[PDB]
8 protein chains.
Amino acid sequence: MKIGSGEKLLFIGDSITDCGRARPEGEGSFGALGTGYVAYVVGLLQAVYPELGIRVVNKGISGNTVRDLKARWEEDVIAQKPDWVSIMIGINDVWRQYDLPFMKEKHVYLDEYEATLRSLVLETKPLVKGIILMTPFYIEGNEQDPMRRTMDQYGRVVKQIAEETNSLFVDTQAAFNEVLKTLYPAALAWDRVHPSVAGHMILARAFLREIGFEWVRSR
Amino acid sequence: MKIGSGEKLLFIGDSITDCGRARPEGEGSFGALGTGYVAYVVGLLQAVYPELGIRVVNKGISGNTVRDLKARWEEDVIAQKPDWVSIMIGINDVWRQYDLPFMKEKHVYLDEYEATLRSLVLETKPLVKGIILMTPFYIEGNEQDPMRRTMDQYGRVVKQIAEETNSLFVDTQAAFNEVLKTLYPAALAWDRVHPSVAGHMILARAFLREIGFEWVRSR
Amino acid sequence: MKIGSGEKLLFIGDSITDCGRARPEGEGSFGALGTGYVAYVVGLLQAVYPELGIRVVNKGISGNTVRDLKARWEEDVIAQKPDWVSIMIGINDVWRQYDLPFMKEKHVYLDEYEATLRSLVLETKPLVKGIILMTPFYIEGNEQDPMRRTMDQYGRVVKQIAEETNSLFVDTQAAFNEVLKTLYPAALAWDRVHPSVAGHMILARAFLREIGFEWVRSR
Amino acid sequence: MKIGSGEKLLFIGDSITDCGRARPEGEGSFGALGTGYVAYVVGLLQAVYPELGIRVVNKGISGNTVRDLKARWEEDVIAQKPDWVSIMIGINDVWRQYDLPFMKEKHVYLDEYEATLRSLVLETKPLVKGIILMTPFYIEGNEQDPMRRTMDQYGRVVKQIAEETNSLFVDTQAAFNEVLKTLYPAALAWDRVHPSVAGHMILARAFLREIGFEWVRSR
Amino acid sequence: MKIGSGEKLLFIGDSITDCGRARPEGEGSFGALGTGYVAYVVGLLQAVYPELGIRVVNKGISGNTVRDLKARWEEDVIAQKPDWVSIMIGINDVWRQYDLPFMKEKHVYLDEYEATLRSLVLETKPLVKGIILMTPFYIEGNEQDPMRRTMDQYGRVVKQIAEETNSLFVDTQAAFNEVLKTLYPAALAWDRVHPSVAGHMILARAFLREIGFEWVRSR
Amino acid sequence: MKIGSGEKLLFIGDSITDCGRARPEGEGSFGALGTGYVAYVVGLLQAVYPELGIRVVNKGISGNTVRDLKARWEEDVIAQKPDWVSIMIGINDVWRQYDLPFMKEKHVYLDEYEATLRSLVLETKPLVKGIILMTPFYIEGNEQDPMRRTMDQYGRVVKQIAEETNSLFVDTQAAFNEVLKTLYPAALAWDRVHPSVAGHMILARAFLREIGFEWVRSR
Amino acid sequence: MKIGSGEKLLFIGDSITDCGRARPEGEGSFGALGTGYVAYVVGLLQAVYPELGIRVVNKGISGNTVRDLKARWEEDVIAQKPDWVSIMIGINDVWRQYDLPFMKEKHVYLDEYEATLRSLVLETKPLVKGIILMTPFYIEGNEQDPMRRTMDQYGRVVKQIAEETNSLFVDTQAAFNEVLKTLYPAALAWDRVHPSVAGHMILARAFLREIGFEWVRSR
Amino acid sequence: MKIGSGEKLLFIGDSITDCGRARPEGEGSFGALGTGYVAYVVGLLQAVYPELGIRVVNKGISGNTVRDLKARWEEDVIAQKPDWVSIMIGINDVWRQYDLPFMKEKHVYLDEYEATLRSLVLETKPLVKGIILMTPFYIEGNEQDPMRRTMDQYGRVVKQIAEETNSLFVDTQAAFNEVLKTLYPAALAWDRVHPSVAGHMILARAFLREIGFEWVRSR
Ligand SMILES: [Cl-]
Ligand SMILES: [Cl-]
Ligand SMILES: [Cl-]
Ligand SMILES: [Cl-]
Ligand SMILES: [Cl-]
Ligand SMILES: [Cl-]
Ligand SMILES: [Cl-]
Ligand SMILES: [Cl-]
């Protein structure tokens, strides 16, 4: 388990992270963590590592792109003095390109995305114990669907950033891909973005695996 | 204009047809028709053929399959004594196979679909002046997406039944396919089924074209 | 089609334009365009010209007279940098004269109306590709009903402004008049102002015809 | 004062009478009578004839025609054992012919209107001390407006039935016509049917005058 | 009729005047005048004197004493430039003495009341055509009930002010007293302050009589 | 303490007893007992006699008279198999004579009151361990107020029936009368019937005193 | 994995199982399963065994005891034709003995509990492929707390019945006891029964472990 | 009775004091005192000492620790100029240690608690007639339950402060302890903090006894 006793783990991202979390504080009461993968992660950590005494904060905001994250980074991340920061961003940066293809100011293209995300990591890295970069995802098994194809390009950039910055790394797309060998997307998410409890468990598990969670500790 | 003065036109279907229509009556107002294509068709007919004196009823019910239509046909169609019946059914029949793949009782497979729809059309036809068969659709440009592929099969059934029974026929898939040469699905419907006003205009326009509507009457 | 690819079309007016649109932005999501003629226009343009990539904004505000429009013109119109502006105003300027005949500060008489509307056109004209002036209307077939008689005087002023300024022009009254040869007003609007979907389609069609929309493009 | 101590006065009609009255009872309160002319009549009687000891019941139902009155007459009128019955019906009977001109089953044409109203009055008359027949009305000063013209025809029927049956008669059209020499309809009712407090006072005053109310009792 | 054509009549007072009126403006739409005597007065004036074109504003605020009135007089009365001001205040000034006998800062005793009310009249008198002073009331027929006894002392002060300042004068208590020879208070108001429609008609009539309203004009 | 361990105490009455109790059961909770004297009695018994193990049921219904109690007695009292039944009824029986003086069917006059209450007590008495008869009350210090005078007559009936049947008796009028030596009614209840927490403590304390409650148990 | 492809797994119980599940069906969605352990179990199975094709139904009802389960067993369990039935009942059976100690009819004592649960298991067993018996629990680390002590007795009954009937068995008390070595009860559940997401993960994990779930499948 | 005529008694504390009281004023209307022990105290004082004319204010705020009290002391206590101040605080200062054991900034440990509470007393003492210190409590009969054990340490500090400062003193824990010889905590409070009406009566009684209230005055 990478996360140590007494440390503060902060999650940030878009609606997939937000899931109705309490604003502004996003802390403690799970009511306050929202009803998706962040809350599930905290639950499982408490169920299996109750003694670790990890504090968790949810700074997800529905609708955000990486440009939105940069705009609130000082208040929502730096000022919180986390020990660990998890970032999952990109879904909207890409989705807007396809659902509002003519409101271009809503779009964040790949070059801007990469540099902005790198800038967040590099600002934050000296201040924390570690960073976990989760790729964005699209719940769609056809690699050639235009939105899946674009999402994968953003995900590959995330992976590159994580390698270069020695951040931990969660390929959320690869985790969905496995399940999409059996299920059609709609079984997980009508809209291919916002999933059922099962999708949130896919995410929570993928995150927990990357931080060295054991389902039954040998320890 | 295939529909004539004084005739009663009854639309039945699933949520695409329902669109919040007044239950049980589906008639009577400044709003009883709901807020999608049926209302738009009735609006445009009134704007361009005010003298036609058409009565229009909306018997759409969200979530229905053709099995659900059969269960209420006597009360919701036959007992209304319509002159024209428009049917658009199959979206759910198919979609449940994909979004709830293990709840097999919710699925209406092709055999049940063909047999039921065929039987309703045969029974109804000698009781009315005319039938309009609209295909189901899925807002997805890739013909080999599994749900689009199945939906196209169901649409072939509708087409065959309309041909055999001399009904009017609206290929709603073809109408969406034309727009999908330009737009990604999410620009019309995040879930690929319930679209924006634009999608309901696509539907309304495909319906009107089939019944011989003229945008500016040529006389 | 007068409107070009990539251009921004902004609608302003009173409740007939507003129809519950999102405030302040009035953009994109049709939810955001409201539920009347503006949304129908966008829908039909997307259904038939999806490739044009036109951005549409709804700045209608329920209750406004032309005096109200002038008061918000800088923020709601100029600052939006539209390429095309459609104005439909006058209904309230006149209605107040008849429903609150003794709260005279609510009234905008014809001389003030004309000069204010001219002032909006003349301010805006050098900044845009084009202006569309839609007359106000009253859904009442008797030319001698006092409110219809006054409305027609305002409409004639609109027409004069449009001629003088080389703006496009939509005679909404003439469009209702045609339909009122068959329907009594109440069939369209109990209050003779706020109409059913059909009235909104009357308006949307009248607008679309003036901008060279084709229902089936030969192009 | 035609109404005497201890008598029970029952009002029946459509929304003009209903005005949000308590269902099913229409009696019993600080509010059971609704918020329009019936409450005003009861208020003024209590203010000026507190000793009369009148019980007053409001059996108005929004949307009713005389066909609807017939269907509930036994339960809502006869079974209440009233002493005086006031009827004001016909607005909807007529209005549906104009606002829903093609839904012919909602219309109550003159033959059905005369026959039904006549029959209810004849049946009721020997069971009660007295009947007040109020005409329907339409708040429209132009006698050749088609709906005003029809409404005046229906009012002639009421007048004839009251004359023949020796009932009291209130010409509510004439009461509005006097005010309409000064005010445009919209100043009293946008929809020409459901008026302001002022319209309900016009109605209440026309009712009171007919039953011999004195504003300052002359004794 | 004391009130002239085109003039502005403003009502101020406590809840009996407020009756849910629109804040802040209190004007025009009766919805905006509230649902009690002020609205009834306007209704009757419109029903019987529609040509007078009187503008009416309701500045009642629930809970107010005369001390509260003085605190808002500049904004709510002076700045409105009325031609006629009606004041009805005192109920709370007295009621607080009896319902919250130990929260003495809520009480306005008679000496303070008299001088404050005189101060309002004297400030206003040079600015208006006329002032109407309505006494407070208590719906209680026993002159020796402590609250009735106190209310009558306030009412006698009002009468004295009106005489001295040549204001019009409405003895609301005397009007209730007449009706209380027949009805027990509860029939009009459970709480002896807030009455039914009938109480509001008692008030509206009493006011109208003092301004020379005729129920049927001989004129 | 007249009530003994393991006994079931059932309270019945009108709104004074109901106080928002859970329907139909009136038992079972942190709130099923409502928010007035019944809850207070149960609270104080638990605070001071926790070991008594009393089950307490609240069958109060707002608006009831003794005629209403008779209609539900079998289901709400007898079928509950209580050990002790507390009755407080008569407020409405009387009040309707004053607040709705002309709706005579809502009144329960003394003959009907005495006969009904007597009969319920006689029928119930051999089925239970004991009965507590609480008088109705009216929060009004003037014995010659007409409603107070009648209410005192009804209370004499209760007292007589309790004496004759060897029931316990609580004179709730006398309890209020003591406080009314100091407080005007409105300080306890604007409407002289539904009081503050203080009034419900007056009631609870009068009930407890009768059943032999000690505030500090003397043993 | 004890549960096999295509099988239907039905959970029944009290609020711990219910967690806001859809009534009556408890199946069908993105939410019909409620928001606690049953949803989490279904989520994790789908995330890790997507190919298993399990149908899962939630027949939990808040407030139930085993007596309540018996009353609905035929309709809610037997008629659903499940393959696997999971039961978690006893919390209320016990808790009512402590929170409503004098309402003895709400209690289900050990004799009734053992006999009823035994009978449901015996009846169900030959109709299904398998049964999972989960113990009730109380989130309280002190074995001599009276309610914890009783709850442990009830859990011994469940354990004995599962042993005798060859059912699977989940000791939910033991799962909580492990966490309670570190956390005070209130950190998981203020009321010691309805826990946080963490408590529902404790439950879900204890269920999964018993059915042979692997967090990372070893194949 | 320690409290004198005309004096102001102010209560402050956490939710147990707040109980939904009106913010900010917390005065008079009991609605305004909330629905627990503060309101019950006022009720009983009014029922038994109506002539004392005591003014009572409720400044409880749900969630507060003593640190929160100090932060609002000037505005909520000093500025109110009370004659008597009752303080009950400590529950949250302790509870947070056990329900959010890793959000340590929420915790107020005993040393800080003692000094802060002393500081409030010492600031206030010269300004008031008297201070009543109520211990915090935990409804849990096992002295060795960790939270009960801690609460008792805070309570012993309160007692020490009260002795040293000659404040009145209410041992709320001792009052619950007596009742807990019979009832399991859940019968009073599922969460062991927020109790039923009975718990609030335990508190109200304990307070009243310390101020010399007599249930039947000999006086
Ligand atoms: Cl989002
Ligand atoms: Cl659907
Ligand atoms: Cl408008
Ligand atoms: Cl109506
Ligand atoms: Cl008031
Ligand atoms: Cl009641
Ligand atoms: Cl439960
Ligand atoms: Cl609290």
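Structure determined by X-ray crystallography, 1.9 Å.
Every residue gets a Cβ built from N, Cα and C, even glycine.
What Swiss-Prot notes for the published mutagenesis of A:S15 to A is this: Loss of catalytic activity. What Swiss-Prot lists as active site, nucleophile is A:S15. The annotation that Swiss-Prot gives for the mutagenesis experiment A:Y184 to F reads: Significant reduction in catalytic activity and modification of the quaternary structure as a homodimer; when associated with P-190. Record note (Swiss-Prot), mutagenesis A:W190 to P: Significant reduction in catalytic activity and modification of the quaternary structure as a homodimer; when associated with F-184. The unchanged residue is displayed. One mutagenesis experiment catalogued in Swiss-Prot, A:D191 to A, is accompanied by this note: Loss of catalytic activity. Per Swiss-Prot, the feature active site, charge relay system maps to A:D191, A:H194; the stated evidence is a curator's inference. What Swiss-Prot notes for the published mutagenesis of A:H194 to A is this: Loss of catalytic activity.
Following the DSSP three-state reduction, the secondary structure of A:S15 (mutagenesis position) is helix. If you count neighbouring Cβ atoms within 10 Å for each of the mutagenesis positions A:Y184, A:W190, the highest count belongs to A:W190. Around the Cβ of A:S15 (mutagenesis position), 18 further Cβ atoms fall within 10 Å across all displayed protein chains. A Cα-Cα distance of 15 Å separates A:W190 (mutagenesis position) from A:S15 (mutagenesis position). Of all the Cβ atoms in the protein chains shown, 16 others lie within 10 Å of the Cβ of A:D191 (mutagenesis position).
Distance noted between the C-alpha atoms of A:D191 (mutagenesis position) and A:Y184 (mutagenesis position) is 12 Å.
In sequence order, A:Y184, A:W190 are the mutagenesis positions among A:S15, A:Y184, A:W190, A:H194 whose C-beta falls under 8 Å from a C-beta of chain B. According to its DSSP assignment, A:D191 (mutagenesis position) is coil. A:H194 (mutagenesis position) sits 14 Å from A:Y184 (mutagenesis position), counting Cα to Cα. By the rule that a residue counts when its Cβ sits under 6 Å from some atom of ligand 1, the mutagenesis positions A:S15, A:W190, A:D191, A:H194 yield A:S15. Under the DSSP three-state reduction, A:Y184 (mutagenesis position) is assigned to coil, being neither helix nor strand. Distance from the CA of A:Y184 (mutagenesis position) to the CA of A:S15 (mutagenesis position) is 22 Å.
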